[PDB]
Amino acid sequence: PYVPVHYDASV
Amino acid sequence: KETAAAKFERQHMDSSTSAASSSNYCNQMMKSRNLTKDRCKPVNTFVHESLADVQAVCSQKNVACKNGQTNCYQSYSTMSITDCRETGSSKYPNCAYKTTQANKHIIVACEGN
């Protein structure tokens, strides 16, 4: 239904 | 024509390893995932968690994305990741990368599939 499409960053 | 969902998996999913093997991990993986084919992608992250767990982040802590959009979500928990960063001396086509293994919260933009 809702999936990741871009990695924004860590911590 | 590869969906954006699929492009995310190819670029950031590494579920068959719990952590960055060696120093050569970024080197290998950027090549393997076809991320050094035209240009040297300069920065990239691989998450060492199951797909399900990364997909679940989309239902976790809602936060702004860097671009100001509000479809970003932060993992409640820390996940195993590897940061790949092109070295200073690297140049196409001999892409070189420093690999950094870490445990951190990931932040991802989500969309429907």
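Residues displayed in chain A correspond, in order, to Swiss-Prot positions 140-150.
Keep in mind that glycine also has a Cβ here, set from the backbone N, Cα and C atoms.
For reference, Swiss-Prot has these:
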ACT_SITE  A:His145  active site, proton donor
MUTAGEN   A:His145 to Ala  Loss of activity
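In the three-state DSSP classification, A:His145 (mutagenesis position) falls within a strand. Other C-beta atoms found within 10 angstroms of the C-beta of A:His145 (mutagenesis position) number 20, with every protein chain shown included.
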